[PDB]
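*Asks:* Sharing a structure below in structure tokens format, with a few things to ask.
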Amino acid sequence: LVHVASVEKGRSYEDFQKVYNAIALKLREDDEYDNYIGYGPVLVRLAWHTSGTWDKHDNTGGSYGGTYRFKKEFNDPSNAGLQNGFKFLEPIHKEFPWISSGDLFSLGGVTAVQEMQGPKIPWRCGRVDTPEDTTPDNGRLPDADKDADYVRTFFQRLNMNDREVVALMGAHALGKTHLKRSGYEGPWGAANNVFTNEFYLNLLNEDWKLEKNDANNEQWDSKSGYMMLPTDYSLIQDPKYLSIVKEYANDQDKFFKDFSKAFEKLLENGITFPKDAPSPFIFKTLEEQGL
Ligand code: HEM
């Protein structure tokens, strides 16, 4: 199936900047969530999980149809906790009922990255809601207890190469694992609602110990109180991933640029943009607008 982007009728960059801004203002206001981490990280994860069901082989899943709104997908065990991001976005959608669900979930992620002082992420509109029966089955999102070979093979289905995978994984600077959600517990670093390359620095520089958490799962833990999932740790066990980790640990701008590309790509898999579609939008942050 071909999913052609269709601009919400009559809308242009200013309409979407208003949606951006409403997301960004609520991110600022609703600051208590998750022990004052705020909603930035879970919105980034919502954008990723709503996009990461894509299968390049048959164009099933992906961000286009906004299918997370249907119970099979919002109740995917892999999506446990993302209901908080959805609930956050509900008043946004009520204010701007014209935006499609896929456009709102993906825009939430862009807005979160940028408001957390991350790179600009160009964003294109035009996702169109598709019906309940287009919701992908559970099981397309990745397991965390696996090795580098798993990770590499997993991401081939999303058409991501080694550099794109290592870049995307840098989002694990953000937020934390929650035991009751994923069976893993702890943050990956100190700056977990500011977008930086800390994930790579911690992988290389902390003294990690392989421990069992209280759900009986193995994770890597440091004396600073940080953790890495087995799939995170695989990025320094595999020599190809390791090189790239070192690159991003040593060049913040490079990480920003590569993350931006990979994240836009993730959010756009599966969508065909007509030749005469608008160019991608680059939203101004609240700070840049003086808001
Ligand atoms: C091999 C791939 C990946 C695996 C196995 C994985 C696994 C996990 C797990 C287990 C959690 C913790 C969920 C919880 O307990 O709340 C998590 C959190 C998160 N992941 Fe991933 N992840 C992967 C890739 C990504 C990518 C590609 C991104 C986005 C670019 C991403 C962004 C996030 C964010 C932002 C959080 C924190 C959520 C929060 O604090 O609520 N992850 N991930």
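The numbering of chain A matches Swiss-Prot: 71-361, in order.
Structure determined by X-ray crystallography, 1.4 Å.
Cβ atoms here come from the backbone N, Cα and C positions, even for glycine.
The annotation active site, proton acceptor is assigned in Swiss-Prot to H119. Among the natural variants that Swiss-Prot reports, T120 to I is described with the note: In allele 2. Swiss-Prot lists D219 to G among its natural variants, and the accompanying note reads: In allele 2. Summarising the annotation, Swiss-Prot assigns heme b binding site to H242. Under its mutagenesis annotations, Swiss-Prot gives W258 to F the following note: Substantially diminished activity. Look at Swiss-Prot and you will find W258 tagged as active site, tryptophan radical intermediate, backed by experimental evidence.
Mind mapping these onto the model and telling me what they sit next to?
*Replies:* Within the same chain, the residues at least 6 positions away from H119 (active site, proton acceptor) whose Cβ sits under 8 Å from its Cβ are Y138, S148, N149, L152, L211, listed in sequence order.
Within the same chain, the residues at least 6 positions away from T120 (variant position) whose Cβ sits under 8 Å from its Cβ are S133, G136, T137, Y138, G172, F175, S176, listed in sequence order. DSSP gives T120 (variant position) a helix state.
Of all the Cβ atoms in the protein chains shown, 10 others lie within 10 Å of the Cβ of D219 (variant position).
In the three-state DSSP scheme, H242 (heme b binding site) falls into the helix class.
Secondary structure from DSSP puts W258 (mutagenesis position) in coil. The 10 Å shell around the Cβ of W258 (mutagenesis position) contains 26 further Cβ atoms across the protein chains shown.
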*Asks:* Taking the Cβ of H242 (heme b binding site) as the reference point, list residues of the same chain whose Cβ is under 8 angstroms away and which are at least six residues distant in sequence.
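*Replies:* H242 (heme b binding site) has long-range Cβ partners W258, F269, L299, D302.
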